Every structure is written in C-alpha cells, then in structure tokens.
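*Asks:* Take a look at the following structure, please.
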Amino acid sequence: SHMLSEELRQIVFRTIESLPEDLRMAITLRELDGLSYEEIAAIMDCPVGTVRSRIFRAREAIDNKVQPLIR
DNA sequence: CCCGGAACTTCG
DNA sequence: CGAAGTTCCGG
C-alpha cells in the first residue's frame, strides 16, 4: 500500500503482464517455472538463441521501469 | 520500431 | 565444459 518496496514489486508484475506474448512467456517460464533455455525453446518451439534475446529483452523492459525508481 | 537468431562472453 | 547471459547484424 504505497511504500516504495511495494511499488517496486507491483511494477515488476505489471510490466511482465504488458509484455508481448512471446517475451512474457519466455521470461515467465524462466523466472517462475525455473526452466532452462533448452526447455523453454522446446516449449516455445523456437531456437534457443531466440529464447536468449527474448529473455534479455523482457528483462530490459522490466529494468527500464524499475531503475527510474531506486535512489 | 520490434525484435530473430546466431556469434560471442561470462558464470557455475 | 555446459548453461546462462550479452551483443549485433540484419529483416
């Protein structure tokens, strides 16, 4: 309820939620399901290299919403 | 603009 | 070394 640390966790969830389906799924399978890149690539039927960038780019989007928040 | 993937780099 | 993570040349 409005304390900074609380604003930050909500910002993380909210940003994951608004990501493009592929980025959201790739970051979700990695962070919440704890899957390996290999596994995620099978689930998403795509090259693992695409999993690498998708996860990278999903992380970037989360960080661009979080960094403007700390100190 | 929004990323796809593979090369390249770091980490466990 | 194998998995995770970073970068870049496209398309």
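Easy rule for this one: first residue shown is 1, then count along the chain.
Including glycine, each Cβ sits where the backbone N, Cα and C put it.
Feature list, courtesy of Swiss-Prot:
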MUTAGEN   A:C46 to A (Swiss-Prot position 165)  Binds RNAP and RseA normally
MUTAGEN   A:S53 to P (Swiss-Prot position 172)  In SR1723; loss of sigma factor activity
MUTAGEN   A:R59 to G (Swiss-Prot position 178)  In SR1502; decreased sigma factor activity. Does not bind RseA, still binds RNAP
MUTAGEN   A:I62 to A (Swiss-Prot position 181)  In SR1503; decreased sigma factor activity. Does not bind RseA, still binds RNAP
MUTAGEN   A:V66 to A (Swiss-Prot position 185)  In SR1504; decreased sigma factor activity. Does not bind RseA, still binds RNAP
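How about a rundown of where these features are and what they're close to?
*Replies:* Its own atom aside, the Cβ of A:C46 (mutagenesis position) has 14 Cβ atoms within 10 angstroms in the protein chains shown.
Packing around A:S53 (mutagenesis position) is summarised by its Cβ count: 13 other Cβ atoms lie within 10 angstroms of its Cβ, all protein chains included. DSSP assigns A:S53 (mutagenesis position) to a helical segment in the three-state reduction.
In the three-state DSSP reading, A:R59 (mutagenesis position) counts as helix.
Neighbour count (other Cβ atoms within 10 Å of the Cβ, all protein chains): 20 for A:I62 (mutagenesis position).
Cβ neighbours of A:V66 (mutagenesis position) (same chain, under 8 Å, six or more residues apart in sequence): A:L8, A:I11, A:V12, A:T15.
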*Asks:* Measuring Cα to Cα, how far is A:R59 (mutagenesis position) from A:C46 (mutagenesis position) in Å?
*Replies:* 19
*Asks:* Taking DSSP three-state, what's A:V66 (mutagenesis position) in: helix, strand or coil?
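*Replies:* Its secondary structure by DSSP: helix.
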*Asks:* Using a 10 Å radius around its CB, how many other CB atoms surround A:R59 (mutagenesis position)?
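*Replies:* Neighbour count, Cβ to Cβ under the 10 Å cut-off: 14.
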